[PDB]
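What follows is a single structure, written as structure tokens, with notes after it.
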Amino acid sequence: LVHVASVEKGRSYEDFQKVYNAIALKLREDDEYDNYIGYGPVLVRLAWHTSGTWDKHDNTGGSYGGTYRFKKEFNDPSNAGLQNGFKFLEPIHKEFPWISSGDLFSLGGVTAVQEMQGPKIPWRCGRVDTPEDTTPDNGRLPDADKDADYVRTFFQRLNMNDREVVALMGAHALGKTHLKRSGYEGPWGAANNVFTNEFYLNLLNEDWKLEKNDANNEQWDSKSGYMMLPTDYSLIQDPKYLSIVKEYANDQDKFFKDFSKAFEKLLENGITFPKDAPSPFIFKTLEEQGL
Ligand code: HEM
């Protein structure tokens, strides 16, 4: 199965900047969500989980088909809580019914990262909705109770290498774990709706204790009130990951650049872009537009 990007008919960068802007304005307006964290983090996670079902071996799953809109995928236990991101995007989709579902879920993530003062993420249009029977089964998203070997093997299926994995994991600066959702509870740091390299700094610099949470799962906790999942912590247990963690803890620009590449890549696995497709779009933030 080849998934060829097909530009929404007649649309160009300005159309997608309008969708960006509507997402960004709603992010600003709907600020109460999740104890005033706002929707940025869950939109980033929605973009990732709608992309992260991809299997490089047969091109099943991935962002192209926008299959989260079907019940098998929106009810995946791994996706618990993402319905909030979907509901956020619903009025956006109503205003801009021409955008494909995959384009909207992925654009939500881009918009969230950028509006949270993260790197620019080039974004390409052209995902096309595919039918219900193309929805990938549950079980393709990763478990959090595992070690570095698990993480490394997991991400090979998404064609991500060590650097790409460690970079992508930096998104765990954002938002928080919610016990009733994942069986883990707590934020990873203080700046959880501003995109920074804090995840790496906290991994290296906090004093972590292995504790059990109220769902009886182990997680790493600090006196500052932060947590790390076992898979997060694996990034400093594994010496290869550790080197990269230290790199990003010590160079914010490098983290931004590597995250941007890896996140675009994640959002684009599985999609074939024709030679004459538009170049990737770099959207202006609301701030850059004076909006
Ligand atoms: C080994 C890989 C990963 C595992 C096991 C993992 C696991 C988790 C878990 C258990 C949660 C908490 C869900 C909840 O209780 O609300 C979470 C939240 C989150 N994850 Fe991941 N994650 C991984 C990779 C990633 C990647 C690659 C990204 C995106 C680049 C990402 C972005 C997020 C965000 C932004 C949140 C916060 C969501 C919110 O506040 O609503 N994660 N992750």
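The numbering of chain A matches Swiss-Prot: 71-361, in order.
The deposited model was determined using X-ray crystallography, 1.4 Å.
Even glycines carry a Cβ here, placed using N, Cα and C.
Mapped onto three states, the DSSP output places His119 (active site, proton acceptor) in helix. According to Swiss-Prot, the feature active site, proton acceptor maps to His119.
Taking all protein chains in view, 33 other C-beta atoms sit within 10 angstroms of the C-beta of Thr120 (variant position). According to Swiss-Prot, the natural variant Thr120 to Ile carries the following note: In allele 2.
The natural variant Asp219 to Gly is recorded by Swiss-Prot, whose note states: In allele 2. If you take the C-beta of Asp219 (variant position) and look for same-chain residues 6 or more apart in sequence within under 8 angstroms, you find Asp308. DSSP gives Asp219 (variant position) a helix state.
Taken from Swiss-Prot, the feature heme b binding site applies to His242, supported by experimental evidence. Sequence-distant neighbours of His242 (heme b binding site) (same chain, 6+ residues apart, CB-CB distance under 8 A): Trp258, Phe269, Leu299, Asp302.
Listed in Swiss-Prot is the mutagenesis experiment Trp258 to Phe, annotated as follows: Substantially diminished activity.
Look at Swiss-Prot and you will find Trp258 tagged as active site, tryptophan radical intermediate, backed by experimental evidence. In the three-state DSSP scheme, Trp258 (mutagenesis position) is classed as coil.
Other Cβ atoms within 10 Å of the Cβ of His119 (active site, proton acceptor), summed over all protein chains shown, number 20.
Taken residue by residue with DSSP, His242 (heme b binding site) is part of a helix.
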